[PDB]
Amino acid sequence: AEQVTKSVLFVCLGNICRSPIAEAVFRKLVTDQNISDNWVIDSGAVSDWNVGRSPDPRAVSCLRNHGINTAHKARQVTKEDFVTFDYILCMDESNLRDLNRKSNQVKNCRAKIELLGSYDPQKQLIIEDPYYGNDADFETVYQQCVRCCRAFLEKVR
Ligand code: VO4
């Protein structure tokens, strides 16, 4: 068994609600496809405000309902991420404006930066911040990341 090693970094503002859901989902997919050894996956924040914190409790329990677990600590996106990751996928256009800005700060930017939702077969471009929502909104977010990541993998696979 042999292919190339591919890398994806999932990005949100805080790296507490959404990017850990999208990251964990994506890991479960790869693991389920027997393709983990070919993938490098991680999640990070635009902001430094929550570095080191654990994922929201609502994200945590939501992933559990689906039999998924995570051990992520929040970390900030850095300049080297633009040189090391094949893909940076974010949640919203704000995340997107911010990364492009920072990427400029890099000379040799090899990362393709895009909205995760741009992969959604249902076309919901945007993945809403569920922080102030309740438990059904987290379930809605999980659902979108599932759609998107399944579609992302299948074309980069
Ligand atoms: O942790 V995030 O989804 O930015 O809230």
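We number chain A the way Swiss-Prot does; in order, the residues shown are 2-158.
Using the three backbone atoms N, Cα and C, a Cβ is placed for every residue, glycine included.
Over in Swiss-Prot, the protein carries these features:
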type     : residues            : note
ACT_SITE : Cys13               : active site, nucleophile
ACT_SITE : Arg19               : active site
ACT_SITE : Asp130              : active site, proton donor
MUTAGEN  : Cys18 to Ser        : Greatly decreases activity
MUTAGEN  : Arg19 to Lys or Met : Almost inactive and not able to bind the substrate
MUTAGEN  : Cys63 to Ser        : 2.5-fold increase in activity
MUTAGEN  : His67 to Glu        : Decreased activity
MUTAGEN  : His73 to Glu        : Decreased activity
MUTAGEN  : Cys146 to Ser       : No effect on activity
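Listed in sequence order, the recorded positions among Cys13, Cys18, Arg19, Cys63, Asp130 whose CB lies under 6 angstroms from an atom of ligand 1 come out as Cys13, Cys18, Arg19, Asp130.
The Cβ neighbour count for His67 (mutagenesis position), using a 10 Å radius over every protein chain in view, is 15. Here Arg19 (mutagenesis position) is positioned 9 angstrom away from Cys146 (mutagenesis position), judged by their C-alpha atoms. When the mutagenesis positions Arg19, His73 are scored by other C-beta atoms within 10 Å, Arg19 scores highest.
Proximity of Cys13 (active site, nucleophile) to non-local residues of its own chain (separation of 6 or more, Cβ distance below 8 Å) is seen for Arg19, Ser20, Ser44, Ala46, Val47, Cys91, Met92, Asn96, given in sequence order. Between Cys18 (mutagenesis position) and the residue listed as 'active site, proton donor', the C-alpha separation comes to 7 Å. Here the candidates are the mutagenesis positions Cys63, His67, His73, and by Cα distance the one nearest the residue listed as 'active site, proton donor' turns out to be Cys63. Under DSSP, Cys13 (active site, nucleophile) is assigned to a strand (E or B) in the three-state scheme. The two recorded residues, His73 (mutagenesis position) and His67 (mutagenesis position), have Cα atoms 17 Å apart. Cβ environment of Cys63 (mutagenesis position): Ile22, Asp136, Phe139, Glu140, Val142, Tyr143 lie under 8 Å away, each six or more residues apart in the same chain.
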